[PDB]
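Data block below; observations after.
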Amino acid sequence: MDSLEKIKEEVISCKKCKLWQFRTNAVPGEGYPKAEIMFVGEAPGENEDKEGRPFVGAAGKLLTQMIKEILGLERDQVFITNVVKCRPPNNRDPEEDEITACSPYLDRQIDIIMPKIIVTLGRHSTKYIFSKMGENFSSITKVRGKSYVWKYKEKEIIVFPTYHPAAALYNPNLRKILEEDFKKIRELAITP
Ligand code: SF4
């Protein structure tokens, strides 16, 4: 039967799409297998590629800070991953065939963890999860900051889209919006 360990093993030696040729390390994701909160980003950047870990760059450090200061959590209490797990060449967006190739890893991760809340960071991860939900996706600007109920298997999963933290690095107002979004996420997390 499946496990997060198996997914990690498959991912780190995975050659199922053309992104494999460009990487130093695949990025399978990390954190608590019974996390109530699961963060899903787009694809790895250059620091993530170098470390084999998600959200470790400047954007990741901001994420970490918000998780600590606003949610009140350490990273090892949540689960963090990406819809695509290898860094696209020249940091382009992933292509449909790449999202198609890689996303079953994410489906499998969701299947195992069954989080209370999935926080989708940015337009790509949000659009992917919306497609699995069967929810119409317009733009990240239009859907961010709202909770969506995803009936999945026996559970309701709350999906909460927001901006990617990299977008908040040099934009004070957008960072204030992300912070407010994380406040709503904490409220969702602590409410029965
Ligand atoms: S991006 Fe995903 S499917 Fe493509 S090689 Fe990396 S782990 Fe495999």
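Header entry for method reads X-ray crystallography, 1.9 Å.
Any Cβ shown, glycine's included, is placed from N, Cα and C.
Now, the feature entries from Swiss-Prot:
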BINDING   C14, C17, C86, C102  [4Fe-4S] cluster binding site
BINDING   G41, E42, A43, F55, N82, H164  uracil binding site
MUTAGEN   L169 to A  No change in activity
MUTAGEN   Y170 to A  Lack of activity
MUTAGEN   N171 to A  No change in activity
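Recorded features from Swiss-Prot, shown on the structure.
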residue: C14; record: [4Fe-4S] cluster binding site; DSSP (3 states): coil
residue: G41; record: uracil binding site; DSSP (3 states): strand
residue: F55; record: uracil binding site; DSSP (3 states): coil
residue: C86; record: [4Fe-4S] cluster binding site; DSSP (3 states): coil
residue: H164; record: uracil binding site; DSSP (3 states): coil
residue: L169; record: mutagenesis position; DSSP (3 states): coil
Top Cα neighbour of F55 (uracil binding site) in the set of recorded positions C14, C17, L169, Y170: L169
Cα distance (Å, whole number) from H164 (uracil binding site) to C86 ([4Fe-4S] cluster binding site): 17
Residues satisfying Cβ distance under 8 Å from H164 (uracil binding site), sequence separation of at least 6: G41, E42, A59, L121, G122, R123
Distance from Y170 (mutagenesis position) back to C14 ([4Fe-4S] cluster binding site), taken between C-alpha atoms, in Å: 34
Collapsed DSSP category at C102 ([4Fe-4S] cluster binding site): helix
Euclidean distance between Cα atoms of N82 (uracil binding site) and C102 ([4Fe-4S] cluster binding site), Å: 10
Entries of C14, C17, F55, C86, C102, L169 (recorded positions) sitting next to ligand 1, with Cβ under 6 Å as the cut-off: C14, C17, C86, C102
8 Å Cβ shell about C14, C17, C86, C102 centroid, [4Fe-4S] cluster site members excluded: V11, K15, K16, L19, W20, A26, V84, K85, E98, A101, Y105
Densest Cβ neighbourhood among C17, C86, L169 (recorded positions), 10 Å radius: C86
C-alpha spacing of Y170 (mutagenesis position) relative to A43 (uracil binding site), in angstrom: 20
Cα-proximity to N82 (uracil binding site), 10 Å cut-off, over recorded positions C17, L169, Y170, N171: none
Residue pair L169 (mutagenesis position), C17 ([4Fe-4S] cluster binding site) - Cα distance, angstrom, rounded: 31
Alpha-carbon distance [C17 ([4Fe-4S] cluster binding site); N171 (mutagenesis position)] in Å: 34
Among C14, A43, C102, the most crowded of the binding-site residues [Cβ within 10 Å]: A43
